[PDB]
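K.L.:
Below is one structure. I have some questions about it.
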There are 2 protein chains.
Amino acid sequence: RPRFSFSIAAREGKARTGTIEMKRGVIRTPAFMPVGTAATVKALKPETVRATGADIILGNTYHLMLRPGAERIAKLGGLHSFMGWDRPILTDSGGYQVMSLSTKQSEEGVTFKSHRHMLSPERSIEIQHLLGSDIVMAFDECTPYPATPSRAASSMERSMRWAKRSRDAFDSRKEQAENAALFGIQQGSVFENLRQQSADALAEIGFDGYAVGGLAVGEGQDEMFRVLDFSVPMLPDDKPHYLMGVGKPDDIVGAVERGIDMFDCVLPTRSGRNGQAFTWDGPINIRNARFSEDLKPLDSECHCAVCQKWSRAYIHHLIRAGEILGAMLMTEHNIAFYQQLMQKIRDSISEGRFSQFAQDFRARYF
Amino acid sequence: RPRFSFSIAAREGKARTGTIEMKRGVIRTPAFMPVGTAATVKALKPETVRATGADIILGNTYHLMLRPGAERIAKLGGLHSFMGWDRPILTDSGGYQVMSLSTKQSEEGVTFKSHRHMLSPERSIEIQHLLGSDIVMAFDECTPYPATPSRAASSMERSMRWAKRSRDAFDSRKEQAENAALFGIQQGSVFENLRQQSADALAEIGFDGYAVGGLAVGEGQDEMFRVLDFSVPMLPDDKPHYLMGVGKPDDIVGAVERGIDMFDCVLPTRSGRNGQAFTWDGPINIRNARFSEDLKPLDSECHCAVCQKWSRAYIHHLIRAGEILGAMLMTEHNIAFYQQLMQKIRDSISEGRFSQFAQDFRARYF
Ligand SMILES: CCNc1nc2cc3[nH]c(NC)nc3cc2c(=O)[nH]1
Ligand SMILES: CCNc1nc2cc3[nH]c(NC)nc3cc2c(=O)[nH]1
Ligand SMILES: [Zn+2]
Ligand SMILES: [Zn+2]
């Protein structure tokens, strides 16, 4: 396989389905990336993550640079070897979680104290190299919401200068430039002119893929969709479109309808350890007393191993008892459900019936 | 298969190897039973428990009678169905954990408040029936250590009266008497005459197997072995001998040398979530800094899936980070190590070289 090749096999409106080919594997799009925090997809062996259908996972840089450390992971053979996942890994660039979980900002980057460290475009790209990332994200600033037009502009402009620094850092590292891909991140808050300026700046630098940054930061679904409506068409059509940090099943469906190809979210893993299970009839909270004697599986149609073997009653008991096996089973089912959703999306676009699928999905889920 | 058949295939000194055949499966002896607390072997799917080599697991009655409740588990189809383990389950009778984890004692049984309930020989045997246990333990009193000869005698006498009540309760329940086995429990503290009286009482009532109760209660290995030396030969030779709550690998080896056939302990699961890993060169604590860059597996010879795939360095990181996957991997390795120990014990007895194995095992483990 090539370092990076994105092919679009079918389209419906703004929605696309196709493949990203990389050295470590093929990614079917639209894609959902389970999140590995601290070098593990919580409560799952990598083989289980792959059995759910995942083609790629996301690695969080902030946690890994703190523990176990990026240089240590490189000394040990890289993140793939370390955690036992041999397919593609997308790594975030670290600043979103620095600003949410740990700080002093400047044009150079951000200094912060672990919940002292520094993060600059150059150091972010180097950490992602030391981890052995397949898809490297540019170092950006996720503008807070709401933002004034002046502050959104100033923030977006900084991120575009950092995008250029990220590009040059990545390109200066032969092994990284030859084997990995680099994605740029559009900013601009909710403002169409700033989103356009950001798209133009990123296309002029040139990236393998383009993320829509700065969303899912409290603006709500209607506003996120309004911004996606004008923002995604600004990005190069022939490269993947990644919506960072999204999201709930209905957010994914509407984002695909607006041209997004890639997603990640801690919702299925996080909320699964919490007791929320996704089903085609909407989410349920398995801790509710109504499930204490329910012998049905979490979802009536789900093909995952959890729904083949255990009841709602048993998983209700495990989560109420705080048992590790409850987090394992809930997480496997929820990531399998997300992957089945992505498969249904890909098949319906391929068959020119995605509009119908989206409508049917929502009528039943809600 | 029969309800219960114990066959001895080979002997060496007091050590025996053979099989227990039951309706739900064959148990190879000497056997180690992983412990299921609250209807789960912590951090393992049942398929993983079976992949380590386990033929039978232990179900704790005290926890299950409190949550989810024994009548609820019966309504749901029994413990096997509920947790997804279709092979034999041995259930404890509940009083050991009542006295350690929750009480008013009388000749009728014990009343206690959940960390209000009652437990009598008749109710214990009924709870084990409602769970669908394959091997039912008699309801006993684990005498505290140290005990005076008067108190040990009074306690042992009560337990033998409860043993008779347990036998009659079990026999009065046709479905239970036809499909399950019943084990009696010898008491008597460290006193040879009381151990003999207890063995005589239990053999006169008649059981499918005999446990050595009242040990591993703080007397220490030398004293436990001294009591096993005279106590195990008192029990019927042609039935299984079960040493409750034991134990560390060296305790198991010496107990087999003294005629024990069955074991259970939370050590491998419990201590695995804590960071202790068993190895043929003795235990290690994977949280120690020395393992942070160690690429070797937990044990150099272990055949388990964890040692095939992940390093000490990765498991060190997971346990230090409090990640669920660290408890999963440590638990699978430690239960696999215990099962490999039991396999080595069974093969060495079968080959008339267990004495040599015990000596070699200790020289290297210590
Ligand atoms: C860390 C890489 N950059 C980067 N990550 C993000 C992660 C997000 N996660 C959410 N909601 C869960 N919104 C995000 C926006 C960004 C964003 O604008 N930038
Ligand atoms: C609950 C069934 N009866 C019963 N369980 C026990 C469990 C033990 N566990 C240990 N050390 C970990 N000693 C024990 C003695 C008994 C015992 O004398 N009786
Ligand atoms: Zn499922
Ligand atoms: Zn192992």
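Following Swiss-Prot, chain B shows residues 11-112, 115-127, 132-382, kept in their order.
Cβ atoms are placed via backbone N, Cα and C, with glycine included.
Checked Swiss-Prot, it gives:
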- B:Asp102: active site, proton acceptor (ACT_SITE)
- B:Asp102, B:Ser103, B:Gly104, B:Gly105, B:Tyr106, B:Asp156, B:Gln203, B:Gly230: substrate binding site (BINDING)
- B:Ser103 to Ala: Strongly reduces activity (MUTAGEN)
- B:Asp156 to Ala: Abolishes catalytic activity (MUTAGEN)
- B:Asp280 to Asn: Abolishes catalytic activity (MUTAGEN)
- B:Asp280: active site, nucleophile (ACT_SITE)
- B:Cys318, B:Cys320, B:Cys323, B:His349: Zn(2+) binding site (BINDING)
K.L.:
When the Cα of B:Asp280 (mutagenesis position) is compared with the Cα of each of the recorded positions B:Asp102, B:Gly104, B:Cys318, B:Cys323, B:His349, which one is closest?
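P.N.:
Considering only the listed recorded positions, the nearest one is B:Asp102.
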K.L.:
Are there any residues in the same chain, six or more apart in sequence, whose C-beta is under 8 angstroms from the C-beta of B:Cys318 (Zn(2+) binding site), and if so which?
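P.N.:
Looking at Cβ-Cβ distances below 8 Å from B:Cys318 (Zn(2+) binding site), excluding near sequence neighbours, one finds B:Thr295, B:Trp296, B:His349, B:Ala352, B:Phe353, B:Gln356.
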K.L.:
Using Cα-Cα distances with a 10 Å cut-off, which of the recorded positions B:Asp156, B:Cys320, B:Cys323 are near B:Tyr106 (substrate binding site)?
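P.N.:
If one measures from the Cα of B:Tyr106 (substrate binding site), the recorded positions that come within 10 Å are B:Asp156.
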K.L.:
Relative to the Cα of B:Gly104 (substrate binding site), which of the recorded positions B:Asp156, B:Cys320, B:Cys323 has the closest Cα?
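P.N.:
Ranked by Cα distance from B:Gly104 (substrate binding site), first place goes to B:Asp156.
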K.L.:
Can you see whether DSSP assigns B:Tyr106 (substrate binding site) to helix, strand or coil?
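P.N.:
Going by the DSSP assignment, B:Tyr106 (substrate binding site) falls within a helical segment, counted as helix.
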K.L.:
How many Å separate the Cα atoms of B:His127 and B:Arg132 across a gap of 4 unmodelled residues?
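P.N.:
Per the coordinates, B:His127 lies 10 Å from B:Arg132, Cα to Cα.
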K.L.:
Scan B:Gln203, B:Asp280, B:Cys318, B:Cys320, B:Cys323, B:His349 for recorded positions whose C-beta lands under 6 Å from an atom of ligand 4 and note them, or write none.
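P.N.:
Once distances to ligand 4 are taken from each Cβ, B:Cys318, B:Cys320, B:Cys323, B:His349 fall under 6 Å.
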K.L.:
With the Cβ under 6 Å from ligand 2 as the test, give me the qualifying entries from the recorded positions B:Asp280, B:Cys318, B:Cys320, B:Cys323, B:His349.
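P.N.:
Those recorded positions that pass the cut-off are none, since no Cβ is under 6 Å from ligand 2.
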K.L.:
On the three-state reduction of DSSP, what should I expect for B:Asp280 (mutagenesis position)?
P.N.:
strand
